Amino acid sequence: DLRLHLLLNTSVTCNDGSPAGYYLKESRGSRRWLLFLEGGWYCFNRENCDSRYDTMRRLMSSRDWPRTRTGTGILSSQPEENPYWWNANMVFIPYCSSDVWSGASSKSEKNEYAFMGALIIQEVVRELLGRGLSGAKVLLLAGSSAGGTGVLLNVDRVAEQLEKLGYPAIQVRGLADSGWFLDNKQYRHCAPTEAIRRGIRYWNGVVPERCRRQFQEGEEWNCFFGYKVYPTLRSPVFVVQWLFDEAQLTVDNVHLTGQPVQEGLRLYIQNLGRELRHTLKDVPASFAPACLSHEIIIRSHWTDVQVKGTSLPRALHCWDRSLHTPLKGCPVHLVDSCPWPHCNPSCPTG
Ligand SMILES: Cc1ccc(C2=N/C(=C/c3cnn(C)c3)C(=O)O2)cc1C
Ligand SMILES: *[C@@H]1O[C@H](CO)[C@@H](O)[C@H](O)[C@H]1NC(C)=O
């Protein structure tokens, strides 16, 4: 199990002002550290955050967090469940800031909620340095869904933080799972771009510096979209993305209720998969199966899906080798080309 530590700096808080924190399982003798960012959508105004506080309070508060959590999938310490990094130091960072890990605003006289996701990551890293992270060779910042977008938004800041703190030997890398979204037109016409734009102002949200300099003031929402922020990043980032991610379809107002799919929706879905595949063409480390699903890396059966005969744990291992010219039998760019969900036979059964 991973054990809860609430942040010693209690000014770095979840939405309701309770301390943020992290769950840790150390593996002495390993110099690999996996820091995983939980997902869970976001909220962007007082009214929708108040509703989230009523019925999704664990995503806004640490007051009810359990003392331990079981590491699953890529956070498992069992080689059978985690062929990739089972011996690593494991860190699960709960998502309690509702800001896609972008916020740097405290609760105050003018703010009902604190949005501190970017500062939570920074503070977790700082406190871990005294618990063995100072001796690390690789820090893999991973995350799923909103946490996967959080990786894209924060990996270079973690790298810069460690450089400035005097740890230039720690190699910071990112693993963004299910956080690579398209700002596309809905199938039927709140929306991702508008919600993010409102969120950034409400959260005092921050984006990576090079991306911010490209898009400039008022346009920072662009940096929440993988295909726009990824080319600006310096740290190596492996992108895991279902071609037909359920969250993407949800924001696109697509719901597949078994009934036969007619031409307009068929074309819409096929073009979405084509667009996603296009955005990954120049992402050398990627795993993008043609499945309708959501998230992958912390589920216990994450080992089962394969693209072109290669599983994600294998692809991640090949990526590790590449970061020591392509490797014989050890590919890292794995994007399905077939055009309809479940054309890959290894897709999750749901
Ligand atoms: C720009 C953007 C940023 C984040 C999301 C997003 N974050 C999610 C978190 C989630 C849901 N379930 N779980 C376990 C986690 C999500 O589904 O979509 C979507 C967009 C368009
Ligand atoms: C605690 O966190 C706040 C917010 O990031 C920061 O301003 C402050 O310097 C931190 N305190 C210490 C002792 O690190």
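Think of each number as a place in line: the chain as shown, counted from 1.
Per the header: X-ray crystallography, 1.2 Å.
In case you wondered, yes, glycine gets a Cβ from its N, Cα and C as well.
Annotated features, as they stand in Swiss-Prot:
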ACT_SITE  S145  active site, charge relay system
ACT_SITE  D245  active site, charge relay system
ACT_SITE  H294  active site, charge relay system
MUTAGEN   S145 to A (Swiss-Prot position 232)  Abolishes enzyme activity. Unable to mediate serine depalmitoleoylation of WNT proteins
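Neighbour list (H294 (active site, charge relay system), Cβ cut-off 8 Å, at least 6 residues apart, same chain): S145, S178, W242, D245, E246, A247. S145 (mutagenesis position) falls within neither a helix nor a strand when secondary structure is assigned with DSSP, and so counts as coil. Across the 8-residue gap left unmodelled in the deposited entry, the distance from the Cα of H189 to the Cα of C190 comes to 10 Å.
Under the DSSP three-state reduction, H294 (active site, charge relay system) is assigned to coil, being neither helix nor strand. Gap in the deposited chain: 7 residues are missing between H324 and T325, whose Cα atoms are separated by 12 Å.
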